[PDB]
Amino acid sequence: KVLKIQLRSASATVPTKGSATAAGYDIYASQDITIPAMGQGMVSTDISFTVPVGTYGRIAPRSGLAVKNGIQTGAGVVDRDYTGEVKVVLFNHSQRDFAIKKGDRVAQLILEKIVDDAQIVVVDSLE
Amino acid sequence: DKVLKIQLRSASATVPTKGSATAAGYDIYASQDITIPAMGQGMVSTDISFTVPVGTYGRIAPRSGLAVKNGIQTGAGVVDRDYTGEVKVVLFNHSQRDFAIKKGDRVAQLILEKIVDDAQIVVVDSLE
Amino acid sequence: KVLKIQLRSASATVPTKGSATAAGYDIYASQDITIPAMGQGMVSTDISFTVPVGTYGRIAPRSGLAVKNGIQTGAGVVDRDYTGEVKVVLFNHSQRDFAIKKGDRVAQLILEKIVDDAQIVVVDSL
Ligand SMILES: O=c1ccn([C@H]2C[C@H](O)[C@@H](COP(=O)(O)NP(=O)(O)OP(=O)(O)O)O2)c(=O)[nH]1
Ligand SMILES: O=c1ccn([C@H]2C[C@H](O)[C@@H](COP(=O)(O)NP(=O)(O)OP(=O)(O)O)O2)c(=O)[nH]1
Ligand SMILES: O=c1ccn([C@H]2C[C@H](O)[C@@H](COP(=O)(O)NP(=O)(O)OP(=O)(O)O)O2)c(=O)[nH]1
Ligand SMILES: [Mg+2]
Ligand SMILES: [Mg+2]
Ligand SMILES: [Mg+2]
């Protein structure tokens, strides 16, 4: 059940649960960026991680940013074996640019359990 | 563990319904009329609170008909097991038509997603 | 755990992982379609599937199409008992039309584990 986190620069922040019982770990921007109104952006984190066996890491939205700033996460599927820098894709569905500073929390990581070793069987009909 | 506890906060709430014993999610119903403006967003009241099973969180996920026919996308959507407030549905309207919601309309579904909720974070110099 | 796939036409492609340890099975368009700028569309796949017991099929976005083309999946909850054709609903949040050709990978299927046998208990307080 280990979540291994690698901080790639001094600007990274270890992901943190917002509360003791939160489903997700908040993910912090490591560099300023603005997500334009009715536009999108890719936020740097300067982190890598290896999620637990049996999961993938889902980059999910924070509800406050959704309501107040019209922000939704895009993409969001991080494989357990990914060792590159994790990036957060954000869409801004509002009419106001959304300014992000280093150290702002921009999403939350959820360790989603999945079946990642299914046997695929082709059949004539599911019926 | 295999119990979903549901608190109704108003007479106009609806207990979420699966219907088919093998559907993924429980339908979530608006408890108050609301209009989601075109190219805009809104927060739908449900007048329910719930506690999902241990080892899950509640994901507010889209109904399929609304996405195609109305340009509606479900936003936010992560409900913690220990949340006791009113559950609200965040909807974005990416179409050019306002989307009218009436009390009793199905607006989303709740999926009890299994997660690792007790991981230990280990900070390492390299994942290699 | 078995993922059963029904191919409804010769234009369908059996879903494939992008690599041996990918989380998701890439889903292929079976017919050309254009997703309009700032609008949405529905991609045919000409497949049906029955996911493993204990899961549902989530139609999740690919990161490249998100960044490059402004594409987000919509809807995307495939119940284990759904036997119809699975279509991929795409939102295009960009101001550019997105053209899809038969055989393009347009989304990824994730076999998400869930509690699908909970019992509802109505209580006066949590
Ligand atoms: O779609 C949602 C999302 C969340 N909520 C509620 C339940 C959830 O547990 C709580 C917090 O969600 P987030 O962690 O996504 N919001 P945020 O990080 O902005 O605020 P918080 O400080 O509460 O964590 O808000 C909803 O009612 N509907
Ligand atoms: O939001 C994301 C999504 C993915 N990623 C990284 C990790 C993930 O494992 C990797 C691949 O994700 P996808 O399969 O969604 N992208 P795509 O299918 O476009 O590229 P690939 O050929 O690498 O599979 O990109 C992020 O950093 N942020
Ligand atoms: O992206 C999707 C979403 C759903 N579907 C299929 C599978 C799913 O199990 C079935 C029903 O989806 P919803 O609960 O999302 N749609 P809704 O509640 O509007 O209508 P229905 O009465 O058909 O369930 O539609 C797709 O093919 N693609
Ligand atoms: Mg939070
Ligand atoms: Mg439904
Ligand atoms: Mg991929």
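Here chain B follows Swiss-Prot, giving residues 6-133 in order.
Keep in mind that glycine also has a Cβ here, set from the backbone N, Cα and C atoms.
Pulled from Swiss-Prot:
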MUTAGEN   B:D32 to A  Exhibits negligible activity
MUTAGEN   B:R68 to A  Exhibits very low activity
MUTAGEN   B:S69 to A  Exhibits negligible activity
MUTAGEN   B:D85 to A  Exhibits negligible activity
MUTAGEN   B:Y88 to A  Exhibits reduced activity and lower substrate affinity
MUTAGEN   B:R111 to A  Exhibits reduced activity and lower substrate affinity
MUTAGEN   B:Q114 to A  Does not affect the affinity for dUTP but greatly reduces activity
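What Swiss-Prot annotates, mapped onto the structure for a quick look.
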{"residue": "B:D32", "record": "mutagenesis position", "CB count, 10 Å": "17"}
{"residue": "B:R68", "record": "mutagenesis position", "CB count, 10 Å": "19"}
{"residue": "B:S69", "record": "mutagenesis position", "CB count, 10 Å": "19"}
{"residue": "B:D85", "record": "mutagenesis position", "CB count, 10 Å": "18"}
{"residue": "B:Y88", "record": "mutagenesis position", "CB count, 10 Å": "20"}
{"residue": "B:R111", "record": "mutagenesis position", "CB count, 10 Å": "16"}
{"residue": "B:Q114", "record": "mutagenesis position", "CB count, 10 Å": "23"}
Within 10 angstroms of B:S69 (mutagenesis position), Cα basis - mutagenesis positions out of B:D32, B:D85, B:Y88, B:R111: none
Determine, to the nearest whole angstrom, how far the Cα atom of B:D85 (mutagenesis position) is from the Cα atom of B:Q114 (mutagenesis position). 15
Near ligand 2, which of the mutagenesis positions show up if the criterion is a Cβ under 6 Å from one of its atoms? Options: B:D32, B:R68, B:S69, B:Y88, B:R111, B:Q114. none
If proximity means a C-beta under 8 angstroms from chain A, which of B:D32, B:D85, B:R111, B:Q114 count? These are the mutagenesis positions. B:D85
Of B:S69, B:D85, B:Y88, B:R111, the mutagenesis positions with C-beta less than 6 Å from an atom of ligand 1, in sequence order, are B:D85, B:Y88
Would you kindly determine which mutagenesis positions in the set B:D32, B:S69, B:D85, B:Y88, B:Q114 have their Cβ under 8 angstroms from any Cβ of chain C, listing them in sequence order or replying 'none'? B:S69, B:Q114
Going by DSSP, is B:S69 (mutagenesis position) sitting in a helix, a strand, or coil? helix
Relative to the Cα of B:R111 (mutagenesis position), which of the mutagenesis positions B:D32, B:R68, B:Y88 have a Cα no more than 10 Å away? B:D32, B:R68
Residue pair B:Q114 (mutagenesis position), B:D32 (mutagenesis position) - Cα distance, angstrom, rounded: 4
Given B:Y88 (mutagenesis position) and B:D32 (mutagenesis position), what distance in Å do their CA atoms have, once rounded to a whole number? 19
